[PDB]
Amino acid sequence: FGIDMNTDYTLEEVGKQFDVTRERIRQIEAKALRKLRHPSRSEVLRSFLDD
Amino acid sequence: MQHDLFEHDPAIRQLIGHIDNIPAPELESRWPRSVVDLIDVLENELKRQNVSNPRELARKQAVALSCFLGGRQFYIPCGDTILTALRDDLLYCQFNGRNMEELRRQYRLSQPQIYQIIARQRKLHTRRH
Amino acid sequence: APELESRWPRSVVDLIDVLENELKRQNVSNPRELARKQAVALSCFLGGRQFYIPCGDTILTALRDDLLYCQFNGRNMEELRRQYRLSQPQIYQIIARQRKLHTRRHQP
Amino acid sequence: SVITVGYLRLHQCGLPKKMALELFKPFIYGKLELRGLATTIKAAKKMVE
Amino acid sequence: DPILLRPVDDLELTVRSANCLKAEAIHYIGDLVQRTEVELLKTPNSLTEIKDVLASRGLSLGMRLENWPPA
C-alpha cells in the first residue's frame, strides 16, 4: 500500500523482492486483512468509517 | 408451530437451548479457534442493534451455523453481490405472486431477471425441507 | 451449472435461513432483517478467503457432552450409553473431564 | 457579544457557556482524548456537536 | 459452621468414594455428617478413607444438627 514510501509496489514488484509466488503473497495479504478485521484491533479503526 | 430447521432434529435444537446452563469462557476454551472469531464478529453487529445478551445470543447463531454447514463445503462472495442477494431475497418475499408489478417499481428489474430471481430463490426455498 | 454455482452467491442466501430458524426458534423480533445484517458482517469478515468451518457435529459434541455429564448420576452408566449409543470408554472419559471441570467451578 | 453587568469579583468575567465551548474547542478535543472518553478526534467532534 | 453450607465437592476424595456417595444424590456436606456409619456401609464399594479426611477437616459423623437444611 505504499505506507511510508515514495510509491506503492504492485504484486509483480513485490514478487521480485521476496517470492515470485502470486497466490501465496495474495493469501498472506488476505491473512492480514482478516487479522485486522477482528473486533479486537478494529474497535478504534471502526470510528474512521464515517470519514 | 415450530416449523423450521431445528424442528427436523430437536436433539440439535435442545443442545442450542442447553448452552444457557454453561457459562461462556470455559465452553469457548474447548471450541476451535475459528468459531471464536465468528462469535465476537456476530457479537459485534449485535450490540450495534442494541439487543440484549450479546454473548448468549451470539453463541446460538454460531452453533446453528456449524450445525448445517458442518460437513458441507461453503463458499462466500463479497462486495455489491451481498445486498444484491439481500435485495433478491426481499423481492422474493415481497413477491406474493400478485405484486410482481409492485416489485417492478420497488426493485425495477428487467422481466427475465425477475423470473431468474423468482426461479433461483425457489430452488433455495425447496432444498431446506 | 454446478460450476456456474461454484462462485454463485446462492450460499449467502442459504445462510439467512440458517440464521432464521434459530432466531425464530429462540423467538426474537424480526427474523429477516436481523439475519441479513448478521450475514453482512460475515461477508466483510470473511471476504475472498479459505476458511475451515468446524464440520460434522464437532461443536455438537460439546453440547451432547455437557448434557450427558448432567444426567450422569453415578450408577446409570448403562442408561446414557444406550440413549447416546456411546461406549464405556467414551462415557468414562467425558465423566472424568466434566468432573474436573465442575471441581474447578466449586473450588476457587 | 453584547456587554451586561455583573456580584462578580474583580479578576473574573462572565463568559457565556455557549461561546466557551466554541472558543476552546480544540482544548476540549485534546482533554477529552486524554481522558480516553472518545476513541478518535472525530468522535470528540460528534460529542461536542 | 462454615462447612455445612459447602457442597460435597470440597473433599478431594477418592474416585470410588466419590462415585459411591453420589449414587444416593448427596449435594451438601451436612447430610453426610448427618447419617451414621451403620447405614452407609450397605452401598457397594469406602470404610477406610472417610474418618481420616473428616478428622483432617475437623468433622465427624453421628452428630445431630437441627434446622437442616437451612435453605
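Note that chain C is numbered according to Swiss-Prot, with residues 24-131 shown in order.
Using N, Cα and C of the backbone, Cβ positions are placed for all residues, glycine too.
According to Swiss-Prot, the mutagenesis experiment C:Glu26 to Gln carries the annotation: Almost no effect on DNA-binding. No effect on transactivation and dimerization. For C:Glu26 to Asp, Swiss-Prot lists a mutagenesis experiment annotated as follows: Loss of DNA-binding activity and transactivation. No effect on dimerization. The annotation Mg(2+) binding site is assigned in Swiss-Prot to C:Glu26, C:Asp37, C:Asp40. One mutagenesis experiment catalogued in Swiss-Prot, C:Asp37 to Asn, is accompanied by this note: Almost no effect on DNA-binding. No effect on transactivation and dimerization. C:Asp40 to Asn appears in Swiss-Prot as a mutagenesis experiment; the accompanying note says: Loss of DNA-binding activity and transactivation. No effect on dimerization. The domain 'bZIP' annotation in Swiss-Prot covers C:69-90. One mutagenesis experiment named in Swiss-Prot is C:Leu83 to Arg, and its note says No effect on dimerization and DNA binding. Complete loss of dimerization and DNA-binding when associated with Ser-90. As a published mutagenesis entry, C:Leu90 to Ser appears in Swiss-Prot alongside the note: No effect on dimerization and DNA binding. Complete loss of dimerization and DNA-binding when associated with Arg-83. Among the mutagenesis entries in Swiss-Prot is C:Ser110 to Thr, noted as: Loss of DNA-binding activity. For C:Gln113 to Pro, Swiss-Prot lists a mutagenesis experiment annotated as follows: Loss of DNA-binding activity. According to Swiss-Prot, the mutagenesis experiment C:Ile114 to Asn carries the following note: Loss of DNA-binding activity.
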By Cα-Cα distance, the member of mutagenesis positions C:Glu26, C:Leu83, C:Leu90, C:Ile114 nearest C:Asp37 (mutagenesis position): C:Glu26
For the mutagenesis positions C:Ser110, C:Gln113, the one whose C-beta sees the most other C-beta atoms within 10 angstroms: C:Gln113
Mutagenesis positions compared (C:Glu26, C:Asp37, C:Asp40) - the one with the fewest other Cβ atoms within 10 Å: C:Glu26
Nearest-integer angstrom distance between the alpha carbons (Cα) of C:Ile114 (mutagenesis position) and C:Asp40 (mutagenesis position): 35
Between C:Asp40 (mutagenesis position) and C:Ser110 (mutagenesis position), the C-alpha gap once rounded to whole angstrom: 36
Alpha-carbon distance [C:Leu90 (mutagenesis position); C:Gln113 (mutagenesis position)] in Å: 14
Of the mutagenesis positions listed as C:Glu26, C:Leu83, C:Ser110, the one whose CA lies nearest the CA of C:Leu90 (mutagenesis position): C:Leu83
Distant-in-sequence Cβ neighbours of C:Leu83 (mutagenesis position), under 8 Å, six or more positions away: none
Pairwise CA distance, C:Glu26 (mutagenesis position) versus C:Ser110 (mutagenesis position), rounded so that it is a whole Å: 43
Secondary structure composition of the domain 'bZIP' (C:69-90) [DSSP: H/G/I, E/B, coil]: 11 helix, 0 strand, 11 coil
